[PDB]
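Sharing a structure below in structure tokens format, with a few things to ask.
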Amino acid sequence: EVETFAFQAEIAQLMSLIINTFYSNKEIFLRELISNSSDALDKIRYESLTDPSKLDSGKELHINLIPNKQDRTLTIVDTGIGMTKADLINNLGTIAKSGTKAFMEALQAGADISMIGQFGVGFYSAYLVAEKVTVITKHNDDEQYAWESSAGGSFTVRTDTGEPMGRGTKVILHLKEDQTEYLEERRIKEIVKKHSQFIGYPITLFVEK
Ligand SMILES: O=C1CNC(=S)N1CCc1ccccc1
């Protein structure tokens, strides 16, 4: 059972802009997702200070990067607070609408795509390198869901039947054919050392067979 939804018009405009603008400095997407994961870890960590049972679904707070050359996917896993079904359908886009509009006003003023993080909507930079994004998420107060979009105006939400995660979020980037450099260990390491040396959680690169 799968539900299909339309993006808000401003978000569909930002995604189509990100997929179509010729922009070579695509590596910033990794910085943005790691920073998002760090935020999600901060929130679960803070909540657990007054309620330790919030960590019953997982005490480790970390970020894994999992390239896969065979499936041409790069997965960013974190054990943060995760997202409810209402987050996936409404709440995230509600908070993002203001940063989307402001970010597009800047782009018409000549501003750079790499400044997307300052408006709180850096996750859509995933579409610089991904033709399709799958988000597997589990929040303490909801069931495990799978969000997916290939842009084009619509996304899907469904209950996830795969491996239970406990708590956290899995961002799976189905990379475009010409963006496989982000599946290489030394390229990922160069980006992480450069863009996210100052994250307060362990970042583990999973290297392949
Ligand atoms: O826009 C929505 C509505 N519901 C969810 S989730 N998003 C976030 C899309 C996203 C893109 C890239 C990386 C991570 C997430």
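Using the numbering of Swiss-Prot, the residues shown for chain A are 16-224, in order.
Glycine residues also receive a Cβ, built from the backbone N, Cα and C atoms like all the rest.
The annotation that Swiss-Prot gives for the mutagenesis experiment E47 to A reads: Strong ATP-binding. Strong interaction with HSF1, HIF1A, ERBB2, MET, KEAP1 and RHOBTB2. No effect on interaction with TSC1. Annotation of the published mutagenesis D93 to A in Swiss-Prot: Impaired ATP-binding. Strong interaction with HIF1A, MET, KEAP1 and RHOBTB2. Loss of interaction with HSF1 and ERBB2. Los of interaction with TSC1; the original residue is retained in the structure shown. Quoted from Swiss-Prot, the note on the mutagenesis of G97 to D is: Abolishes ATPase activity.
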What number of additional C-beta atoms lies within 10 angstroms of the C-beta atom of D93 (mutagenesis position)?
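Result for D93 (mutagenesis position): 26 other Cβ atoms within 10 Å.
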Give me the count of other Cβ atoms within 10 A of the Cβ belonging to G97 (mutagenesis position).
27
Could you round the CA separation between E47 (mutagenesis position) and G97 (mutagenesis position) to a whole angstrom and send it over?
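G97 (mutagenesis position) has its Cα 17 Å from the Cα of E47 (mutagenesis position).
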Once the chains shown are all counted, how many other Cβ atoms turn up within 10 Å of the Cβ of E47 (mutagenesis position)?
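Result for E47 (mutagenesis position): 22 other Cβ atoms within 10 Å.
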With H, G and I counted as helix, E and B as strand and the rest as coil, say where DSSP puts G97 (mutagenesis position).
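DSSP assigns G97 (mutagenesis position) to coil.
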